[PDB]
Amino acid sequence: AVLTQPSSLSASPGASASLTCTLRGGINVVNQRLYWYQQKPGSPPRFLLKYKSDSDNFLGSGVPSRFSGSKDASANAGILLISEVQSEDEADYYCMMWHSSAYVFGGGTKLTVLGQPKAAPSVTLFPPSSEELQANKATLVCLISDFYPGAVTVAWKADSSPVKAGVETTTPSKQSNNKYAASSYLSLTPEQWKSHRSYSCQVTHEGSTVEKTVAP
Amino acid sequence: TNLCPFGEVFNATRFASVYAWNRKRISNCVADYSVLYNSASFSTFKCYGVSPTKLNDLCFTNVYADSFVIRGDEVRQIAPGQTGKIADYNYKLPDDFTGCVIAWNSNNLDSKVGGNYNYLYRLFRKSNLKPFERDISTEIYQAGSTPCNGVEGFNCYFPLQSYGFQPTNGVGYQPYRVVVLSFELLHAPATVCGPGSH
Amino acid sequence: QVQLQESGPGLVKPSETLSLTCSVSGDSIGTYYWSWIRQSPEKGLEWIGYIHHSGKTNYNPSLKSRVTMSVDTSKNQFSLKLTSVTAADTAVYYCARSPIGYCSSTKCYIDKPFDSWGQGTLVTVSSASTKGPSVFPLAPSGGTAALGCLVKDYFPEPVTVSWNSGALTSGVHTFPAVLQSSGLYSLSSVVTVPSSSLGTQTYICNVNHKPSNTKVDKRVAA
Ligand SMILES: *[C@@H]1O[C@H](CO)[C@@H](O)[C@H](O)[C@H]1NC(C)=O
Ligand SMILES: [Cl-]
């Protein structure tokens, strides 16, 4: 790997984060022009700065001065310095350089800004529509959103007993505003749906369990 | 060409109590019994007076579909010549019954956390029911010497008792849905036949 | 103010040719190189190459044998053609602009590579057949109500959902898709509205599955 960045990095607000970009052994970092990009989910990456040395660098317009570049010849690495880290700096950060006739990026470092407050999930459960039943299929959709942190356990219950067959649950992903949302689908036969008093989606988050229930 | 509305009986969201068992008249249609015994969703499927092997090859004047719910271990009584609270006081088949009795466990639907007290059965009656007789009276039953009148008292029981249907009950005490098909073949042209009959 | 717009998403059969076009509009004060960059499901980035206004091209050595870029300056467009494609080529494809910076006598330098990007286009390489979704209304059950619609059994991604032809934007939460053991995707989109509007306001979810050239409008009533 030409360029290697750590997978993840966590820093407290008001702290500084030193994002590393380690160049392969046989390529000396002292001479290299390094470029750093910021990407938030749902958007293309965004140029931050070039850094070759204290005399040769480039800071993109509208990019905070809190972003600065440096190099660590000992570790043969480039460094992105984020000072006074803020919640809105949470993103994936990419280093990049030209080498062997191509731009190459590192794998991206995901910055986690610590100290975001808890938020209780909003859960809505939909039964199978008549249209889908009429089509001889049945899907329960449980939608979970507005919660932080993103660790959620989702359980389905046919009547009052656990159900694991036919379940499809997405990995919670941050919607805009840095909160999380997730989806869980329970597929049934129309007969399974009509032979039970009800089905339940149960979402446990931060010491609390929301349960919605639907029935025919 | 029209098929019989077995789905209106088998696929009914509401089942009556056994003491007030429901009956539906089926006529002028084709009863594809193949659809019934092909399904693996019935715990019991017993026919009397006619081999199930060749149900779809027969015709009948009229067919009655009786339906109700009873306790799992009470399914034995829905059969000719049986005894017990159900056969004696709630639903009685004739000794020479011609038809089929179909049942399936409905715990997932008819039970309730804490108990489904809407499914009742008759505990007492001054005499056994006649075949296909239905007794819905709620009058107080006198079990002793004193002729009580409208007041629950010693040896004066309220004739109906609720099943306590709960999901956690043993299999024997879980609710079962039963539909009795009676094949009525009178001295008149048959109006209900199977698919593969002449 | 520059705006790069990539052609729509779709599916390419293995061993066939992937082709994309970037359309450029807005302010262009300087001199620019133009580039394609793709991003993998795991968020890796790979530069494919760039093209000058003159048509001269420089390709990534690992893709040179299969890549053709071309430019139509008269249309303010440039294109990517990637042949003999496989599942490794499934990616979000971005076009990007990079300005020419300091030019010495013997070299021009790009100091700010990838000034501006398109929104990215998902290209799926797969042998399987495109399949349009089945759209099902999710009828509405404080004073607010939740309604939505279910977009079931489509392939490949992505699918865009709007409400009332985009006129309804506030409270619209379109969720990320789930993948089933059948290989088809399903997602849901929900809108939060005051219950006072359920009897008077029309709610219609617009589903657009470009890869299947499918457009479904589903009215979601109480
Ligand atoms: C009840 O519905 C199922 C489908 O859910 C069907 O297969 C069955 O035949 C129906 N019952 C009758 C008696 O037709
Ligand atoms: Cl152009």
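Numbers run from 1 along the shown chain.
Looking at the header, which is where the method is noted, we find X-ray crystallography, 2.3 Å.
Note that Cβ sites are derived from N, Cα and C of the backbone, with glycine treated the same way.
Marked as domain 'BetaCoV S1-CTD' by Swiss-Prot: B:2-195. The note that Swiss-Prot attaches to the natural variant B:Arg14 to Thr (Swiss-Prot position 346) is: In strain: Omicron/BQ.1.1, Omicron/XBB.1.5, Omicron/EG.5.1. For the natural variant B:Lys112 to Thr (Swiss-Prot position 444), the note given in Swiss-Prot is In strain: Omicron/BQ.1.1. The annotation that Swiss-Prot gives for the mutagenesis experiment B:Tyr121 to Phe (Swiss-Prot position 453) reads: Decreased HLA binding to NF9 epitope. Increased binding affinity to human ACE2. Quoted from Swiss-Prot, the note on mutagenesis experiment B:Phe158 to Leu (Swiss-Prot position 490) is: Increased resistance to neutralizing antibodies and human covalescent sera neutralization. While the structure shown retains the original residue, Swiss-Prot records the mutagenesis experiment B:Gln161 to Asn (Swiss-Prot position 493) with this note: Reduced host ACE2-binding affinity in vitro. One entry in Swiss-Prot concerns the natural variant B:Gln161 to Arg (Swiss-Prot position 493). Its note says: In strain: Omicron/BA.1, Omicron/BA.2, Omicron/BA.2.12.1. For the natural variant B:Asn169 to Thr (Swiss-Prot position 501), the note given by Swiss-Prot reads: In strain: 19B/501T.
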Considering only the recorded positions B:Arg14, B:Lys112, B:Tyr121, B:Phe158, which residue has the minimal Cα-Cα separation from B:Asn169 (variant position)?
B:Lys112
Name, in the order they occur in the sequence, the residues of the same chain whose CB lies under 8 A from the CB of B:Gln161 (mutagenesis position) and which sit 6 or more residues away.
B:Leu120, B:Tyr121, B:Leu123
Applying a 10 Å Cβ distance cut-off over all chains shown, what neighbour count does B:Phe158 (mutagenesis position) have?
12
Distant-in-sequence Cβ neighbours of B:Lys112 (variant position), under 8 Å, six or more positions away:
B:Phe165, B:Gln166, B:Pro167
Per DSSP, to which secondary structure element type does B:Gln161 (mutagenesis position) belong, with helix, strand and coil as the options?
strand
Report, in whole Å, the straight Cα-to-Cα distance of B:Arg14 (variant position) from B:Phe158 (mutagenesis position).
25
Considering the recorded positions B:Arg14, B:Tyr121, B:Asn169, which residue's Cβ sits among the greatest number of other Cβ atoms within 10 Å?
B:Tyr121
